[PDB]
Amino acid sequence: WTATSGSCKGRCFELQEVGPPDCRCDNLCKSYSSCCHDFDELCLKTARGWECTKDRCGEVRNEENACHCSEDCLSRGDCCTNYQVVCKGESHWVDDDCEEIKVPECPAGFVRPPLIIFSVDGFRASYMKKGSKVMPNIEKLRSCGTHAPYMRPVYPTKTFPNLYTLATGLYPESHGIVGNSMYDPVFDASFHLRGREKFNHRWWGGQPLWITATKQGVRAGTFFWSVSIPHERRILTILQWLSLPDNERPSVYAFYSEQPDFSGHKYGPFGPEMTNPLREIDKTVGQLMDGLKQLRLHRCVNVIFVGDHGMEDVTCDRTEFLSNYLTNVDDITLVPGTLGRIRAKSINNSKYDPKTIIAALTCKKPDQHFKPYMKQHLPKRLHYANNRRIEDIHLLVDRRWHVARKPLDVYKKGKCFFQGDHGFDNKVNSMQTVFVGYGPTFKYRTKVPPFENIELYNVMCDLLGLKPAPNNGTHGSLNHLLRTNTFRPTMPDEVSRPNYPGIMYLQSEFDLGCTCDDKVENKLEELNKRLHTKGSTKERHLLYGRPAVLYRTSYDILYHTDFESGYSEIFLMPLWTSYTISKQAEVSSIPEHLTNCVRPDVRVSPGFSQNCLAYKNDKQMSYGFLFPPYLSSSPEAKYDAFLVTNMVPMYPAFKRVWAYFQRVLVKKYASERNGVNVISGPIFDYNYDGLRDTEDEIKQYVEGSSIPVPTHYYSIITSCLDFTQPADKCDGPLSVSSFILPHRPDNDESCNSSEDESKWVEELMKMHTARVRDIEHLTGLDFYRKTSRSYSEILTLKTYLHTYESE
Ligand SMILES: *[C@@H]1O[C@H](CO)[C@@H](O[C@@H]2O[C@H](CO)[C@@H](O[C@@H]3O[C@H](CO[C@H]4O[C@H](CO)[C@@H](O)[C@H](O[C@H]5O[C@H](CO)[C@@H](O)[C@H](O)[C@@H]5O[C@H]5O[C@H](CO)[C@@H](O)[C@H](O)[C@@H]5O)[C@@H]4O)[C@@H](O)[C@H](O[C@H]4O[C@H](CO)[C@@H](O)[C@H](O)[C@@H]4O[C@H]4O[C@H](CO)[C@@H](O)[C@H](O)[C@@H]4O)[C@@H]3O)[C@H](O)[C@H]2NC(C)=O)[C@H](O)[C@H]1NC(C)=O
Ligand SMILES: O=C(Cc1ccc(Cl)c(Cl)c1)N1CCc2cccc(Cc3ccc(F)cc3)c2C1
Ligand SMILES: [Ca+2]
Ligand SMILES: [Ca+2]
Ligand SMILES: [Cl-]
Ligand code: NA
Ligand code: NA
Ligand SMILES: [Zn+2]
């Protein structure tokens, strides 16, 4: 019930939301069908439109008008945005030359520069260049302020997940808005774009910026706007709020536009019809900026112009139908479109089997335009699994396509309407969106590299003097956007210090069931090998310091001629293995006599070692090496590579991938990048939370042993950004690429895996590209501890994702 008989007189776009049954006058009252009876009359005035004209200048105030051109309007805070231009000979903001904003130039009683977030739905990154001729206000923001060529959204690349990520700094799995449509099985409730369940606060986790502000004594404008409030009225409302007295005035505001998304769905991302929506958004930006100029706030406010996601060409004819793959299509529920999520139609059907559905959807048609995954097998970079609202079966849909359950869903919802859609993998170029920051706290005429939208919450907090709630940004990684208000983090403290074992065991103390043809024997070279075991080559192979272990554990540093490792006594294998391969390195084979060679490590007890007999008895599991024998510096150094302490468990199907990486790709990268430093290791994430598993979370072991089986293997591949300098003698910034490969017992993910590894392995590895920071979370390790570079620069490097998309 609402008693809509109250009135909005003096309450128009009130900030505090009043409680039912009392009627509302706030910017969401329309959406709840709760506005007072006189809301339209008083709060949504339209009389005489949005612009002063010469005949209205100095008019007698008429309170019916949408905005005012009377002498008193500036003091009332309710002039039309073009008032000073039309009536007082002033210029539009866009026509003024850019002049650096070195310090905030704010009116008296402003405690901090305000922040205005101007969010645009469906604003694809390439619109900034492609539309620049019809967007002069936006172009001025971009050229004069701080901009990125693009900003990466989160997956899925849909509106609600992305706007809520912008507001919280959290991945959708953590904030709980995992799609525009969701089913929560604990609630037994559905969230939809249409309807009222989405108003329930139990959907919305984390702590959005408006709550962070309010809790810390910073007042916030409401970020949401009912669709029927016209944009001109949204801007005039923000500008009116900015004229409030100091104790009442918010410091943070958001504007939201449904364009260009709305038109993009109908016309495609570059339809001729798209020019007009871009012009109109630009006009709205111009209104805001002219408005700020009138209030003398144009060199005081920080303005963020930001999108939620891009837009791709998608039509009804590019739809895959699950009815063409499954016999049982009526026994499933599909969330359809540019991603798929499958669950059982009935939890009473015990014959529902996710394994049989996955298999029926795997590599069945030669040009198949989606790929099925159990959610835990999705690329870790998507961070899309640790939420009960995410169904176990996921379909990654190729760009330009849809998936649906049956054809009747597509033409009974028989011709096609739409030409654009979004939601695809967040690395896809068409899904990228925009970031511009303009104002005293941002840099002047500065281009920054692309970054992820999860990072902005921290920065918005920095812009407002707020302490951020715990989030998925890496605070400091965007300091290069800012003139001032930078956040100066300290490196985390190392929790576990390593042991440095010497030679402590005789060969005959080991009974591991291993063999090696190595009984082959000089004081020149004897001292020399001793020195390698004490760390004499460590400066070449450990270039950025040893990684720090940020949890409590027992581990040993092991040195060798060609590689250094941090060996876990608890997991019986390295946490990390570090080695440098120069441009000139030679690849060699594993010699015949060493094919099955595994050698005890006399620095590490038998009790803390793996054993070969476990691998012999486990018919499913084989082993690989972290430092590859193929890249040994000499025949004698190669023996080190067969130490039991360099062995890790690997499924034969995975060994195909791993061997190709090690034998072919590492050397290829060293040739292309002028040397590389490689750090490789295992990851255990059995509960798919993106975080390092403790020992008691491990679900699988090599049969009959305590050797845990990794869920993934990582590598971090670092070189000099200036590739004229070799990796191991680099004076300046670094360049990195990394991956987190799923450790799977089949290559079902790769439909062409019967072919030579040169036709499918690198494609697999690109799909599983990762940030250094992703590996940090998954391992509890902290990398790049000892470089010449600033810590903020290193944080930016740790958040870099190598995407393998063209321009
Ligand atoms: C990205 O950044 C985020 C934010 O930093 C990281 O997420 C955090 O990760 C922490 C570790 O996983 C986690 O800490 C836990 O907090 C529990 C208390 O949680 C409530 O309170 C917080 C604080 O206000 C709140 O934010 C939480 O909100 C979650 O849940 C509600 C629903 O109730 C949602 O609305 C919201 O969207 C959010 O859901 C997300 O997180 C939860 C996990 O909390 C997931 O289940 C969801 O799927 C979704 O992803 C909560 O309301 C606390 O109780 C936990 O403590 C247990 O574990 C510790 C280990 O130290 C153990 O010592 C304790 O004994 C305890 O165990 C007991 O309970 C167990 C489970 O029932 C049981 O098995 C045991 O036997 C014990 O009885 C834990 O410390 C933190 O909550 C989240 N925060 C958020 C916002 O998500 C995230 O990791 C980052 N991601 C990456 C990849 O880095
Ligand atoms: O206002 C809106 C239309 C809307 C109308 C009615 C209702 Cl009933 C609702 Cl729910 C939403 N939307 C779009 C969806 C959405 C989702 C999450 C968060 C927001 C707020 C937001 C705004 C700017 C920003 F940079 C970040 C977040 C937004 C902003
Ligand atoms: Ca959107
Ligand atoms: Ca985990
Ligand atoms: Cl209403
Ligand atoms: Na085996
Ligand atoms: Na395959
Ligand atoms: Zn859309």
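Here chain A follows Swiss-Prot, giving residues 51-463, 466-573, 576-591, 617-886 in order.
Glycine too: its Cβ is placed from the backbone N, Cα and C atoms.
Per Swiss-Prot, the feature active site, nucleophile maps to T209. Counting every protein chain shown, the number of other Cβ atoms lying within 10 Å of the Cβ of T209 (mutagenesis position) is 22.
A 10 Å cutoff on Cβ-Cβ distances gives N230 (1-(9Z-octadecenoyl)-sn-glycero-3-phosphate binding site) a total of 17 other Cβ atoms nearby, all chains included. Taken from Swiss-Prot, the feature 1-(9Z-octadecenoyl)-sn-glycero-3-phosphate binding site applies to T209, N230, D311, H474.
The feature Zn(2+) 2 binding site is assigned by Swiss-Prot to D311, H315, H474. The Cβ of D311 (mutagenesis position) lies under 8 Å from the Cβ of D171, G172, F173, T209, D358, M361, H474, each on the same chain and at least six residues away in sequence.
Per Swiss-Prot, domain 'SMB 1' is recorded for 54-97, and the stated evidence type is sequence analysis.
Looking at Swiss-Prot, you'll find the mutagenesis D171 to N noted as follows: Abolishes lysophospholipase D activity. Residue density at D171 (mutagenesis position): 21 other Cβ atoms are found within 10 A of its Cβ, drawing on all protein chains shown. In the three-state DSSP scheme, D171 (mutagenesis position) falls into the strand class.
Here the residue is the original one, while Swiss-Prot reports the published mutagenesis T209 to S with the comment 15% of wild-type lysophospholipase D activity.
Look at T209 (mutagenesis position): DSSP puts it in a helix. In Swiss-Prot, the entry for mutagenesis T209 to A states: Abolishes lysophospholipase D activity. The structure shown retains the original residue.
For the published mutagenesis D311 to N, Swiss-Prot gives the following note: Abolishes lysophospholipase D activity. The DSSP secondary structure for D311 (mutagenesis position) is helix.
Record note (Swiss-Prot) on the mutagenesis of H315 to Q: 20% of wild-type lysophospholipase D activity.
Taken residue by residue with DSSP, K430 (mutagenesis position) is part of a helix. Same-chain residues at least 6 positions away in sequence with a Cβ under 8 Å from that of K430 (mutagenesis position) are, in sequence order, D764, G769, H791, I819, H847, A849, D853, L857. Looking at Swiss-Prot, the entry for mutagenesis of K430 to A says: Impaired secretion. No effect on lysophospholipase activity.
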Rounded to a whole angstrom, give the Cα distance between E573 and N576, which sit at either end of 2 unmodelled residues. 8
Excluding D311, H315, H474 themselves, the Zn(2+) 2 site's Cβ centre has within 8 Å the residues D171, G172, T209, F312, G314, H359, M361, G472, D473
If you measure from the Cα of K463 to the Cα of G466, with 2 residues left unbuilt in between, what do you get in Å? 9
If you count the other Cβ atoms within 10 Å of each Cβ, which of the recorded positions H315, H474 comes out on top? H474
Inter-residue C-alpha distance, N230 (1-(9Z-octadecenoyl)-sn-glycero-3-phosphate binding site) and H315 (mutagenesis position) (nearest angstrom): 15
Once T209, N230, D311, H474 are set aside, which residues in the chain still have Cβ within 8 Å of the Cβ centroid of the 1-(9Z-octadecenoyl)-sn-glycero-3-phosphate site? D171, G172, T207, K208, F210, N212, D358, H359, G475
Among the recorded positions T209, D311, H315, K430, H474, which have a Cβ atom lying under 6 Å from any atom of ligand 3? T209, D311
